[PDB]
Amino acid sequence: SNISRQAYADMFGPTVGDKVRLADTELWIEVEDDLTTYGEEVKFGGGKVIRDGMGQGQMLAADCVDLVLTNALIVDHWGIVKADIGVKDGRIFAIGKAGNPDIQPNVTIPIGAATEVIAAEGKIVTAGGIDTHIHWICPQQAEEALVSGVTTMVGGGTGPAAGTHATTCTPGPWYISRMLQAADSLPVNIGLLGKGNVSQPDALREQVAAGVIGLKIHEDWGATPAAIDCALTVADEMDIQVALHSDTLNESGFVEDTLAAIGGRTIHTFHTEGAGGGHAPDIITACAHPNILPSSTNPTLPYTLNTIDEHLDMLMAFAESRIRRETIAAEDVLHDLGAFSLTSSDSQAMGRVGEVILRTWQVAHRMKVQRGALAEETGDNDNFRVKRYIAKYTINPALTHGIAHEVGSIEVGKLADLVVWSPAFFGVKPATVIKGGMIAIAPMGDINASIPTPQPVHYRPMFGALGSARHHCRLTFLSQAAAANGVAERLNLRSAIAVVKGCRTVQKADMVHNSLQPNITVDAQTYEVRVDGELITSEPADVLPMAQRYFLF
Amino acid sequence: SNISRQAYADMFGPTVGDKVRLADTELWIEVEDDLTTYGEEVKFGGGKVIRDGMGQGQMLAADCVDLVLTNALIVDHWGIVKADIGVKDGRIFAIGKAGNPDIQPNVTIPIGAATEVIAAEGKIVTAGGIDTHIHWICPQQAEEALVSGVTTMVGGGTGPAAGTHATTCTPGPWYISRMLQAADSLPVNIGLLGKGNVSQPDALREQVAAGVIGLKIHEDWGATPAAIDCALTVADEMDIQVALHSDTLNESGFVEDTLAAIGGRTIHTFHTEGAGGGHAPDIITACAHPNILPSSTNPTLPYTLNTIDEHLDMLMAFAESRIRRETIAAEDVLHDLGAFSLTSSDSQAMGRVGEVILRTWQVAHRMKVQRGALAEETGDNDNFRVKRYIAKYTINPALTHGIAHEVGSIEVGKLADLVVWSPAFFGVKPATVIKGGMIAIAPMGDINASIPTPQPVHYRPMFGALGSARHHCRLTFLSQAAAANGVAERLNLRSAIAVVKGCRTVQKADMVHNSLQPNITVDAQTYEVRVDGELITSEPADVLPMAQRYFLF
Amino acid sequence: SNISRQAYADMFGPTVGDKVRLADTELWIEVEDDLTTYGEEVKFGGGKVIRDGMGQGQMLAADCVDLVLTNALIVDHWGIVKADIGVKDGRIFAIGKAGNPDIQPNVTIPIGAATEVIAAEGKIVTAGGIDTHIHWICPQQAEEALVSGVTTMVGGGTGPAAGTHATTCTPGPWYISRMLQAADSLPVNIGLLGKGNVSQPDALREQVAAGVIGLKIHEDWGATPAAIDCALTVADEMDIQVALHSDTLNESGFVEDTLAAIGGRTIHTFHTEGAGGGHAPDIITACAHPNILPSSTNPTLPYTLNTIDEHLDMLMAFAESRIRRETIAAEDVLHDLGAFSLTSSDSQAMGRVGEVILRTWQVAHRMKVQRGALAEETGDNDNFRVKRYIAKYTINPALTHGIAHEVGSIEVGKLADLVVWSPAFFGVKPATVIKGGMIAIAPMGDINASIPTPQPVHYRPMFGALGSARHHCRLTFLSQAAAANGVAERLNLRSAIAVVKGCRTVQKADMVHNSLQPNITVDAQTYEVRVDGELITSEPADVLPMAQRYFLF
Amino acid sequence: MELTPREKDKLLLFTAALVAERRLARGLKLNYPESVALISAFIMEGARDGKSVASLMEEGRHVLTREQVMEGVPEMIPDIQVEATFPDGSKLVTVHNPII
Amino acid sequence: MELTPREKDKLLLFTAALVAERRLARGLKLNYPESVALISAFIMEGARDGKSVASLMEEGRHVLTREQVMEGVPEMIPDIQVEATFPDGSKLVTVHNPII
Amino acid sequence: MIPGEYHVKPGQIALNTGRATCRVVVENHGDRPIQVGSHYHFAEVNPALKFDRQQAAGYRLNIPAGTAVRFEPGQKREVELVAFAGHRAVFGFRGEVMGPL
Ligand code: NI
Ligand code: NI
Ligand code: NI
Ligand code: NI
Ligand code: NI
Ligand code: NI
């Protein structure tokens, strides 16, 4: 039997050699591989394949997956392939060919009576995003981020307090404890950062022992060489990560003095470009070092016409020393080159919580438009650029904070945090958001309707976000010390617990597709950024995709 | 002392011989009995009867009810009587005469210091509805159904997944467990259905042992004779119910082959008319058998002008074999005759979750208009037709699923799930919805107002729907096996647990006021339905009551 | 170094001698004291004081506060002073000078790595309000009251039931238990009142043993001399408070007979003016007795043009005996004189739940306008009148119900329930509401915005109102008996528990700034109120502050 | 009014349509959400008027043309569905390829 | 439409502005919330039109004058901030002393 | 520019390659329509369909996965079958095999 490739694409989604446009951008992805056996694809429906004795086997629950995503087009750092995804016990069981071994060939993902089905044909499936620069100013941020496709949120705060408005710090044992307890109520995985600004190591050890997975050094609390050194010493001891927002005022020293204080130790530099904070005007030079894991916050991504104008007031003499067109323009290119490894939000503190993914793709679009294909690109597609950029908000943030053993990508053994997208709305509005094997939120039509599609369709929380089901499908990350001291039992935390590890051993070379260490310089007077003497710059966009065609406001 | 019957009706509600119109329909009910002692009615208020030493006694909590609904007009399958209702420990204590035995005669429901009062004079009180065809596509369905007057929801699903969109199945132990946990968060009683389509009995026993109270056989998972037989065998063993959505395609056999596979064993046939699924075009003939408990889904109830037109797309060659004007028209009459015993929704899968009660009364209205009085009717009232129809969404669904020992009617010992209605809004918008003795939802005016009545008045959840109070006032139904294996303790379920029983012994003869087994046939070419050779048909309504006079949209 | 007082006020808020207008009223407060050391004030921000080694010390968590409110202008019954507030373990640690003892002088509130900061410069901080006349008609009242600045709610009810609509009673053990469990879900401290109308003491003891902290005697349940006596006898035994709504009908006796039945025992008279209930037309004379703690409900506060007109229907022969212009006008003056000691709402039963604070200040404004300065006033400010009025909804309600050891004022050791106000919105719309050391609700802008200030800004619940964090930051008050019988463990209450005490020993002389016992009389025919023969009256307002300039509707 | 959850939900759609309506009046080419909202609201009003499902299925295809919406928008909307209370109860109206 | 929480939140602001708009039309002097809502909605529409942040920062100061609002209102609003989707994405518009 | 558009490369896909196939004439002798799915064990279809069941043993319809063939009453037509793979164990359907083959 034969079938035309067009009819096939309409029935099972695209296959090898087919290209798909990402939303309304100029980025095109080409299916690199297809793990199916033509003619043996599984489809659910009346008279279709997944039925008793046919595509559904006779195996017991233990011998089959709980959930199968059929004919999914996976877009991950390791590849863009077509395959079925199997989920078992809340985790990714396998990527391959689903079906019934009794009558079908090459079945690697067994479907049985205990298997639920999610039809992914014609859809793109990605790992849930991971935002590592969250200011816990309000609990509403969790739903906003979840809706955008972000499933893990790392940050600090206690609510709308002055300290939190400015820094990602959950100060001390009491607040840390209270926030760990409040975390059980949120539908995303959570890890907290304590206040790392102190020159007494015991004051830091207490916070780590209380539960934080990292310490934030912020200039508002004093980003002095003494504080930075103290925080890194405790980090090396307790295997937790340090996030830095340096001395913008150059009060205690210049960028080189801060770098000297860090002493080659692992550290995550927040908003490395500088607009969001850091030694004026050269904190961006940090991306040249092997021990620095650099990230960008999202208001500066990508460089557009209104960027500079809006930034002055979001900030409001050192304003014009902090807001620089030169470093803002360069940042985009540095992302395209892989010099900057992560993207984050900086939620409600010079950052948009629901725009991490959306902005990352806009930068990729603008860079393709301005710079053409990357040197690593093969074929007439943007597959490599896509892998490079998706890594910025998935696997790289996970590696930087020691949680890549649990989340960060679509790999066997990892928690099943997945986002299903229709190609036309990729990166803008997801079709389904799965948390730990359960749908946590999705667009839903009229509740009283005869079908789930009638208007009004808007995002509403599903069963995966309800009480005990939620606790079972989310993770609260703890430091190894907190886990050992029995903090979870003491605070009576109800969610699944995960421990962070490998924070001190990760380096720039470990950032997937983003390990460039450029010989970068910044002119002290003009602020021009140069890599190997070449000027790094770009043009501001007047119009961007993933914008006015999708939003009501 | 004397008082005119009109002034009396205005003060204590109608009494024996008085008639009341149900909403804006042509259905009239006549009070059959009044359990009060004229002059001794209890009324609450300043200077009224329920006061210390007067209508309120000196007894301790153990010797008096927690709640009394005064002067209620009860409408249940057993009668339409005026009386006081006593509730104690979350259950119906007694139906009779409330008061203080110290100074009042014939007191059967003692009122004391521990008694709360709900004024029901001029109101109609009914048992909470029971919907047995729920697709758990989204958690929002619970509030929608509760608001309509439905207090128990049986069905299956895991959220907005392909499998759930199409079938009422919660596949396997993992999903069953997760959904049982999520159930604690919903303000209605819940029982789950697993996937019954498998030819290996152990795969089914696992699901029952996990917690499901029934198994759904759906054609999308393969409604073959082998699967049907396997499911019924396990059902007979574990005392759980089977719900069927037959082979519309006639792929494995015709309706008679399916009936043969069932082999006289008890089974609940979903949407027996066929539009929602089933052997084309004669699945409707199932209502002739003694072992079949037939129900209808609600989009086809009642037959109207726009019915056919809307149905084609809600479905979208076998479309015109499934959507038949002939069987749709007949279905209404079969309900009026008692051949069809239940009504359900088929929530968001060709059914409206908040319209089960509303549509049942519209069918009754249209049948009275077209067919006149029933042969069982006595007096100039529609009392019997009313009892016949109310049984379709209360007691009958409860009997069919083995939960009639807990809910289904206003009888002593049963859980106090009651709905209070103003006659003008009967079946459309309730005044109060009580779950397990506590008000769970009700229309509420301006929160900051001087009284609870100022606009805007809209349904808002009350104390009975909050945290622990909710857990105490709702039931999660389990299979006898799950209860024995200690599933509630393992999953740490917080709500009250109830066990199903008597699912295999219920038959058509047991359906209250709806036990007709007609000699029914369907013409294979014309699709005409005939009972004893007589053509069964009806005319489509152009306008219906309980519609545009009550809804904003 | 020197700095002008204006620039100083702009930078750290007002200091000694500076005056501030309360919202848009004519009330002005003058800073009486400042606990800072000029030049050593703590300010948070980039390059500011609270930084490592500077304003932030090296002490461990145990040796520093969890939260510090910097440069707060405190307005409490004991004074109007400028100072820093320290909060530790959810309680008020100290009022003084915050900082780092290592380099700063006079530090009484140590700031360390474990300290969160709330910038209060230019803000007014007050204790959370306490409403003791709550009808638990719906759970939504809690959020409405919290938003207005009320953090403790005492009352009774079971939801929108007839008994609750009319009285503040939670009838019997079952309902009391259910409501105690539902309380864990609400973001305010809660104490319940049972039904005190019974002549059998055991029926009352049961309710107290079940958990109520008081008993409400309401005329609708029979406010007879026998019932009143029985309730007071049990109150004296179990150290719980009694709230009274007397016999308006004069059925069992006149006001003097009720007073005689009370027999000099402590009692809280609700809506003492009479419009909301009580012996017509002289229940107001109760404020002359030493054992009476009198409060007003809010619809009559203050006397305005539309007051009488609206009241007839909110009530609907004894209507015109209950609604009297004479007693309504006098009530305002009696509050100004300190004859009436508390203000409350009477939520949704002739009272506005979100208008207790707002109306108390409107009365103060109208009294200043009509009567000028109080005899106790010193200086050209309204400091004493302000202290007298704030006491009416904070400390006095707490003393009356035996919970002043936990809440009621900004004093060391008390729970940290604080409200932060911008002077322009004082008493109308708060900036931050802190419950037990955690922000529970606050106005919040666009969730996806770059900052928390963009529109739309509306009140949204914060971390202090979420699950377990909420349980840790709220208190459920129990009677000493209930606490002893282990009710909290039995019902498995998750919130912090507090016990009431000192209810029987409090008298009129104990009411802060409101201990006047006037020689008051009421003319039986004309209803004119006279104190020492002088006519007590006032003029109705045509326009009021804290009204149309702040609300959208 | 005793508004049920569904009645309140529809108020959201109505308001979304008011936004689209005013922008169309300004002469702007509507985007994805604006288009869906405008056409949906039209149908609900048609049901309130008492028009049949069949009539609305057709009428709904003449509310907006391809020249009144942004590029790609017509392709993002293969159909529009909405339910409303007709004289004979709630009915589903499906409009295929509403924008041409 | 697939409305996200933020899109739904903005619908609240739009509706608040409709209230203010009708009252201003009646000739009433606007209060605090009405003023904030009216000016904010204006800016959102400007962004939908494609105006720049710079242009709106100025235009927003000429929506209401001191004579169209209640006494004290101008002082209660030192600035107004709102974000909207411009052709180049979401941008923050801050209008200082909008009412003079 | 069409958001999320495909660029499917032209050509065709060969289904179920390298598997044994056979053609059989089937005739619907029933008075009601019968529709058969791609993976249903053809030898166990509705008894009203008349054909050589012995030849259809271990076979299914050689059509795109998920599709179906419809037979109206009295309809006769030739269909192409393809053999099952995997363990070639048949369970379910009308319960005629319930084991390997
Ligand atoms: Ni920063
Ligand atoms: Ni930040
Ligand atoms: Ni069905
Ligand atoms: Ni169904
Ligand atoms: Ni009262
Ligand atoms: Ni009251």
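Following Swiss-Prot, chain A shows residues 2-317, 331-567, kept in their order.
If you check the header, you will see the structure was determined by X-ray crystallography, 2.0 Å.
Backbone N, Cα and C define each Cβ position, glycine as well.
What Swiss-Prot records for A:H134, A:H136, A:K217, A:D360 is Ni(2+) 1 binding site. If you draw a 10 Å sphere around the CB of A:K217 (mutagenesis position), it holds 28 other CB atoms from the protein chains shown.
The Cβ of A:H272 (Ni(2+) 2 binding site) has 27 other Cβ atoms within 10 Å, all protein chains considered. What Swiss-Prot lists as Ni(2+) 2 binding site is A:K217, A:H246, A:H272.
Using a 10 Å radius centred on the Cβ of A:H219 (mutagenesis position) and all shown protein chains, the other Cβ atoms total 26. Mapped onto three states, the DSSP output places A:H219 (mutagenesis position) in strand. The substrate binding site annotation in Swiss-Prot covers A:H219.
While the structure shown retains the original residue, Swiss-Prot records the mutagenesis experiment A:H134 to A with this note: Abrogates activity and reduces binding to nickel ions. In the shown protein chains, 33 other C-beta atoms lie within 10 A of the C-beta of A:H134 (mutagenesis position).
The annotation that Swiss-Prot gives for the mutagenesis experiment A:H136 to A reads: Abrogates activity and reduces binding to nickel ions. Secondary structure at A:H136 (mutagenesis position), taken from DSSP and collapsed to helix, strand or coil, is strand.
Listed in Swiss-Prot as a mutagenesis experiment, A:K217 to A, C or E is described as follows: Reduces activity 8000-fold and abrogates binding to nickel ions.
In Swiss-Prot, the entry for mutagenesis A:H219 to A states: Reduces activity 500-fold and increases KM 1000-fold. Resistant to inactivation by diethylpyrocarbonate and iodoacetamide. The structure shown retains the original residue.
In Swiss-Prot, the entry for mutagenesis A:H219 to N or Q states: Increases KM 100-fold; optimum pH is 6. The structure shown retains the original residue.
Here Swiss-Prot notes a mutagenesis experiment, A:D221 to N, with the remark: Reduces activity 50-fold. Here A:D221 (mutagenesis position) comes close to A:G164, A:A167, A:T168: these same-chain residues lie at least six apart in sequence, with C-beta atoms under 8 angstroms from its C-beta.
Under the heading of mutagenesis, Swiss-Prot lists A:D221 to A and annotates it as follows: Reduces activity 1000-fold and increases KM 10-fold.
Just so you know, the Cβ of A:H246 (mutagenesis position) picks up 25 other Cβ atoms within 10 Å once every protein chain is counted. What Swiss-Prot says about the mutagenesis result for A:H246 to A is this: Abrogates activity and reduces binding to nickel ions.
Neighbour density for A:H312 (mutagenesis position): within 10 A of its CB lie 25 other CB atoms from the protein chains shown. For the mutagenesis experiment A:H312 to A, the note given by Swiss-Prot reads: Enhances thermal stability above 50 degrees Celsius.
Experimental mutagenesis is annotated in Swiss-Prot for A:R336 to Q, with the remark: Reduces activity 10000-fold, but has no effect on KM. Within 10 Å of the C-beta atom of A:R336 (mutagenesis position) sit 20 other C-beta atoms, taking all shown protein chains into account.
Apart from the site residues A:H134, A:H136, A:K217, A:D360, the chain places the Cβ of A:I135, A:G156, A:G157, A:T168, A:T169, A:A244, A:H246, A:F271, A:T298, A:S358, A:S359, A:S361, A:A363, A:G365 no farther than 8 Å from the centroid of the site's Cβ atoms, the recorded Ni(2+) 1 location. By a Cβ separation below 8 angstroms, chain C lies close to these of the mutagenesis positions A:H136, A:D221, A:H246, A:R336: A:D221.
Contacting chain E by the Cβ rule (under 8 Å between Cβ atoms), the recorded positions A:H134, A:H219, A:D221, A:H246, A:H272, A:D360 reduce to an empty set. Compute the center of the Cβ atoms of A:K217, A:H246, A:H272, which mark the site for Ni(2+) 2; besides them, the chain residues with Cβ within 8 Å of that center are A:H134, A:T168, A:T169, A:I218, A:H219, A:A244, A:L245, A:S247, A:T270, A:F271, A:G277, A:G278, A:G279, A:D360. Sequence-distant neighbours of A:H136 (mutagenesis position): residues of the same chain at least 6 apart with a C-beta under 8 Å from its C-beta are A:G156, A:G157, A:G158, A:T165, A:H166, A:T168, A:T169, A:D360, A:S361, A:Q362, A:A363, A:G365. Around the Cβ of A:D360 (Ni(2+) 1 binding site), a 10 Å sphere holds 29 further Cβ atoms from the protein chains shown. With respect to ligand 1, the mutagenesis positions A:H134, A:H136, A:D221, A:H246, A:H312, A:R336 contribute A:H246 as residues with a C-beta closer than 6 angstroms to one of its atoms, given in sequence order. In the vicinity of ligand 5, defined as a Cβ distance under 6 Å, none of the mutagenesis positions A:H136, A:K217, A:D221, A:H312, A:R336 are placed. Less than 6 Å separates the Cβ from ligand 2 in the case of A:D360, drawn from the recorded positions A:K217, A:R336, A:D360 in sequence order. When the Cα atoms are compared, A:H246 (mutagenesis position) and A:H272 (Ni(2+) 2 binding site) turn out to be 8 Å apart. Close to A:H134 (mutagenesis position), meaning Cα to Cα within 10 A, are the following recorded positions out of A:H272, A:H312, A:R336: A:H272. Taking CA atoms as the reference points, A:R336 (mutagenesis position) and A:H312 (mutagenesis position) are 10 Å apart. Cα spacing between A:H312 (mutagenesis position) and A:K217 (mutagenesis position): 24 Å, rounded to the nearest whole number. Mapped onto three states, the DSSP output places A:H246 (mutagenesis position) in strand. A:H272 (Ni(2+) 2 binding site) and A:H219 (mutagenesis position) are 12 Å apart (CA-CA, integer value). Cα separation, A:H272 (Ni(2+) 2 binding site) to A:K217 (mutagenesis position), rounded: 13 Å.
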